[PDB]
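Working notes, structure below.
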Amino acid sequence: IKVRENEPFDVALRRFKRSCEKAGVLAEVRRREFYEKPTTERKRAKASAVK
Amino acid sequence: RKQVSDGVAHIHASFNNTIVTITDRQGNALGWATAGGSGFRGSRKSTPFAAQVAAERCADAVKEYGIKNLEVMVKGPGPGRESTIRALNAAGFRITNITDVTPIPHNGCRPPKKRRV
Amino acid sequence: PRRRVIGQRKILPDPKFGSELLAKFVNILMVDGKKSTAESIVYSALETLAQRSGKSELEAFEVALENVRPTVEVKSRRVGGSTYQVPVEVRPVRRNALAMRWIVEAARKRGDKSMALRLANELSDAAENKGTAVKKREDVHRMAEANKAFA
RNA sequence: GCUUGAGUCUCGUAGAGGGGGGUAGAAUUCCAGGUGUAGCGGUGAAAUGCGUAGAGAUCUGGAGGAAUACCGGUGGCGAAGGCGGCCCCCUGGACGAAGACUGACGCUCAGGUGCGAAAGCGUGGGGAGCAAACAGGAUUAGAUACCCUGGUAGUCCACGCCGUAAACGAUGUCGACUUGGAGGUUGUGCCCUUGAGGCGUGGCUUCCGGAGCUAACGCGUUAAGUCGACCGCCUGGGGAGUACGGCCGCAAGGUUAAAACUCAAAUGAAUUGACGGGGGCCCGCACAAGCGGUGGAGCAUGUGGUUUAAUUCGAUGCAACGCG
């Protein structure tokens, strides 16, 4: 979660949060408890991941 | 006044508004500025521009403390936050840490229903 | 413009000063295909402009037009189902094209006697940037300055 | 009698199988306090709402309830419903390896009995979040909706009831046989284990496909192929899974289950097109960028209407209206 750097620093370059929290994990927990849509969203996500 | 010389910039980016609170390392607030309190009410208070002018305006109003070092703590998602920390090192601050402190439940409370828009 | 990227046609420069800039200014002023009339108006008006300001001809014109050129202008998007007025940087040819259109339009708005006096007084009011075309430029810049939040 | 079906014993393996008890960490809400100050929240935009009685932000301390991120996987377990932190206790099943034992003890099953999501019901608790009802704000022609702000039952626990779901692989159970390929998961044997190998042999499971079948779509060794055993159910659409009666249920209702009348269709799958406020690519003064008009005035001319003895007939969205 943290970053620090010594005096050679210019830019933020914190892409630790395109790794874990920001993009998916908080936008997922904005909306409803189903049990049902996730079983089919994961079903078609794993059925789309195919050659 | 009171001459703290190090603080924390808690930026609270949400989808509708970013609210920047500059405090000390004890956690006592020294002065805040919101994107909605800088003109541009409404669809324009959730933009990176509004967040950066919110952060410029929060860098003002803590001149009475002589803050040079600060950590940055970032909550929430938002069109803000990224631009926000930029405005902080456009205001002479030595930005030391950038932590992202978004609250994530370990499957806690049930989130609200919504949005069949 | 759907498909066709275009060239542009070359205008003959001004027959008194060799200025294609001022040639496009007499084309912006021209009505009903009467070019002789419009260049008479431009020569009279800029001649009294050069006599009044005492500078010279087309540097008095170039100053009076430099005060009315827009910096950035608003522009509609309609991308996310919403009406945004985004600010966008004006191209130089469009920059002085808008400058001349605002000078000429504001000069047609004025209430003096002859067109050479309306436009000579409009360029003179734009030399110390207090006329109507500068209020059009400040108006455009208030729109693009208020809506700066979209880039 | 016999062991190739079924079962017992020995040793292990994997597992969100079940029931009871405890605990942990993040987060939401509330309460008390510090800093601090003008907004916060919300939306397509807003407003209701909260806020100078000091909100929101931020830090500290506390309480409480529910759910258990990451692992997490067309992964696993379960007859099905379903089961997801970690630990203990009680407990069910499955699978594998070698050997021993019983010796057809088997398969299916009408009535019967049990289990059976969610919502609901009863009694007693609990109540943080979420949220039917409800209230307010918007949107709209209206808006008893979608959106916003609140919000009660309920969701959670104990015991009892209900007894249903698109309770679905829309595929009853058990057994046998019939070309293949790529995986996943869990055992086990053999070989230099010369490593994240090589060769087999089981259990469960995913995707694609051969013959075959199928109205087609598709199924395809986990069959919808080729057979056998037993059960359940169907007989045109509507009326109607309704009424009456019976049984069950506290009720809601559940189950069993018609007829009169009425139609000549209702239906399945696939084809061609058209359409979509579906998707991709592309064009045209289509939009955009501009310039000049029309709609306002007077007149010209055409039309509708009205008038008239007649105001000849035809043209009438675009593509009729100085048109024939």
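Shown for chain C, in order and in Swiss-Prot numbering: 2-152.
So this one's electron microscopy, 2.9 Å, going by the header.
The backbone N, Cα and C atoms fix where each Cβ goes, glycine too.
According to Swiss-Prot, the mutagenesis experiment C:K36 to A or E carries this note: Defective in ribosome assembly. Experimental mutagenesis is annotated in Swiss-Prot for C:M116 to G, with the remark: Significantly decreases affinity for its own mRNA.
Reported as a whole number, the C-alpha separation between C:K36 (mutagenesis position) and C:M116 (mutagenesis position) equals 14 Å. Annotation: C:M116 carries the greatest number of neighbouring Cβ atoms among the mutagenesis positions C:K36, C:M116 [cut-off 10 Å, Cβ to Cβ].
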